[PDB]
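The next block holds one structure in the form of structure tokens; read it before the comments.
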Amino acid sequence: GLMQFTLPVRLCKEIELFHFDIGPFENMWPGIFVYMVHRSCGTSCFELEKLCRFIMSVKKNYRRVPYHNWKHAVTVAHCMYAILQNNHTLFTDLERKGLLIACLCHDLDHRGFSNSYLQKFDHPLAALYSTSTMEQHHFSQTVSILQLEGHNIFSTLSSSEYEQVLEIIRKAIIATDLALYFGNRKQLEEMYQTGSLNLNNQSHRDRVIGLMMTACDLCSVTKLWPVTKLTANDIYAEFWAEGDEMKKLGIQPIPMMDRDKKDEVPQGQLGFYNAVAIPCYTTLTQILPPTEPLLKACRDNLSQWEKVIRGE
Ligand SMILES: Cn1cc(-c2ccccc2)nc1CSc1nc2ccccn2n1
Ligand SMILES: [Mg+2]
Ligand SMILES: [Zn+2]
């Protein structure tokens, strides 16, 4: 059924653009992902049946949380697709498969709870994974689906390449732990300003992929303002529900997760743009000039938040 899906020709044009918003096309998301894999990686590299099977299983293991859900997975994969299409030749074919798959799978089985929560309230997952808690779990879920019957889309890879693609996927998913981003962007920016960055240097290459994963993960801020606004609602719906569980336990949450502090949201976004998103896309545009429209769109939404703060 996914196997016989064909993308409407109007989308074939729009999907290539960074600002493309998948939201209005829920029924088409699995088929959008196939399309993107076929365009980037070619039509002959995965068995169609397996890919579709794998996709429908990835969907099934995303939970119905307000933000970290199937819609989010596809949004992040789409941003990567546009990054890759615009920078096709800088990356190996193996990196394109892994990085599209990693993005689809990067928040697999998210409960609507942060790493801090699981750590603070000594959740089992935080016992198995001490840092990048959920992110290690997300990868562990990725491998588990790959290992299901008729799901191993990489089964025609040699052993060497299978373990290469898993490693690209592992690093990529871990990179989506925002705690790791700040150090990553700092190094990458220094490597850039000192003329020392080298894409054939593998550790550098891992870092650039890291920044890409971040840039994809945050990409709500690069959509048109009305889509940006509406996604923020999803983000805070999930944060506030976590802060609610903390209050039930007589723990005052951080303001970000306290629905009683929503007046502080516009300034909370403002800060996030200044400390996180603007710098991300700034360094990303430096390394990969064709990704500039992400920074442009990010800047436009920053100034919308600046407008909001002052009664506009
Ligand atoms: C950091 N922060 C802090 C606040 C805030 C909100 C209300 C009260 C006090 C602080 N909001 C934020 C924005 S959190 C965030 N995370 C993502 C991921 C993708 C796209 C947008 N955001 N915003
Ligand atoms: Mg995540
Ligand atoms: Zn994510």
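Since chain A takes its numbers from Swiss-Prot, the residues it shows come out as 724-1035.
Looks like X-ray crystallography, 2.2 Å, at least that's what the header says.
Every residue, even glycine, has its Cβ placed from backbone N, Cα and C.
Secondary structure at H791 (active site, proton donor), as computed by DSSP, is coil. For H791 (active site, proton donor), other Cβ atoms within 10 Å of its Cβ number 24. Residues annotated as active site, proton donor in Swiss-Prot, with similarity to another entry given as evidence: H791.
If you look up Swiss-Prot, you'll see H791, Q992 marked as 3',5'-cyclic GMP binding site, on the strength of experimental evidence. Secondary structure at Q992 (3',5'-cyclic GMP binding site), taken from DSSP and collapsed to helix, strand or coil, is helix.
Counted within 10 Å of its Cβ, the other Cβ atoms near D830 (mutagenesis position) come to 25, all protein chains included. In the three-state DSSP classification, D830 (mutagenesis position) falls within coil. Summarising the annotation, Swiss-Prot assigns divalent metal cation 1 binding site to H795, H829, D830, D940.
Annotation source Swiss-Prot lists divalent metal cation 2 binding site at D830, citing experimental evidence.
What Swiss-Prot notes for the published mutagenesis of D830 to A is this: Loss of activity and of zinc binding.
Quoted from Swiss-Prot, the note on the mutagenesis of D830 to N is: Reduces activity 1000-fold.
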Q992 (3',5'-cyclic GMP binding site) versus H829 (divalent metal cation 1 binding site) - Cα distance in angstrom: 23
DSSP-derived structure type at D940 (divalent metal cation 1 binding site), helix or strand or else coil: helix
Non-site residues, in chain order, whose CB comes within 8 A of the mean position of the CB atoms of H795, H829, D830, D940 at divalent metal cation 1: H791, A796, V799, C826, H833, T899, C939
Whole-number Å value for how far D830 (mutagenesis position) lies from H791 (active site, proton donor) (Cα to Cα): 7
Number of other Cβ atoms within 10 Å of the Cβ of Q992 (3',5'-cyclic GMP binding site) across all protein chains: 24
Proximal residue to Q992 (3',5'-cyclic GMP binding site) among recorded positions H795, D830, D940 (C-alpha distance): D940
